[PDB]
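Reviewing the structure listed below.
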Amino acid sequence: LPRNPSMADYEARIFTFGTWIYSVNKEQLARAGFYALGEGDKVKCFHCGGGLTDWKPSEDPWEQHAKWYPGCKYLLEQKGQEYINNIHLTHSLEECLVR
Ligand SMILES: CC[C@H](N)C(=O)N[C@@H]1C(=O)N2[C@@H](CC[C@@H]1CO)CC[C@H]2C(=O)NC(c1ccccc1)c1ccccc1
Ligand SMILES: [Zn+2]
């Protein structure tokens, strides 16, 4: 049920990062199901349509995917039920832990 059948394959996705000036890894992004829109560092997940932008140095493409778009069927089969929930518990723990 992918929102962009043309961007379904990895090859088509890194193809979009031919002018990537940002330090977030292009191969990592492509593998997480993202491609670029030539509009700042904005990226769209090929399958869920989920859009991410303003990446920070410490930010894992997979982790960011699960943080904002956990419904994603592509994410689920790549990384798993437990992975997705874990990322959410981690943010739940941190906020609780920080006084
Ligand atoms: C990707 C890691 C980054 N540090 C981050 O968390 N970005 C957030 C984000 O992309 N979104 C979350 C909140 C804003 C954050 C930026 O401070 C909610 C969902 C997501 C989003 O939809 N971003 C938008 C967008 C567009 C313009 C300005 C701000 C956010 C978006 C929409 C379409 C395509 C790309 C990004
Ligand atoms: Zn997705």
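Chain A is numbered as in Swiss-Prot; the shown residues are, in order, 256-354.
Per deposition record, X-ray crystallography, 2.7 Å.
Keep in mind that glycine also has a Cβ here, set from the backbone N, Cα and C atoms.
What Swiss-Prot says about this protein:
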MUTAGEN   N259 to D  Reduced interaction with HTRA2; when associated with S-314
BINDING   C300, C303, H320, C327  Zn(2+) binding site
MUTAGEN   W310 to R  Reduced interaction with HTRA2; when associated with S-314
MUTAGEN   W310 to A  No effect on interaction with SEPTIN4 isoform ARTS
MUTAGEN   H343 to A  No effect on interaction with SEPTIN4 isoform ARTS
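Here the features listed in Swiss-Prot are painted onto the structure.
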residue : record               : DSSP (3 states)
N259    : mutagenesis position : coil
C300    : Zn(2+) binding site  : strand
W310    : mutagenesis position : coil
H320    : Zn(2+) binding site  : helix
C327    : Zn(2+) binding site  : coil
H343    : mutagenesis position : helix
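Looking only at other Cβ atoms within 10 Å, the busiest spot among the binding-site residues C300, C303, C327 turns out to be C300. Proximity to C300 (Zn(2+) binding site), defined by a C-alpha to C-alpha distance within 10 angstroms, is shown by the following mutagenesis positions from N259, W310, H343: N259. Within the set of recorded positions (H320, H343), the lowest number of other Cβ atoms found within 10 Å of a Cβ is recorded at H343. Of all the recorded positions listed here (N259, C303, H320, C327), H320 has the Cα closest to the Cα of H343 (mutagenesis position). Residues from the recorded positions list (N259, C300, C303, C327, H343) with a C-beta closer than 6 Å to any atom of ligand 2: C300, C303, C327. A Cα-Cα distance of 9 Å separates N259 (mutagenesis position) from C303 (Zn(2+) binding site). The Zn(2+) site is set by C300, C303, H320, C327; from the centre of their CB atoms, other residues of the chain with a CB within 8 Å are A287, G288, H302, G304, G305, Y324, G326, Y329, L330.
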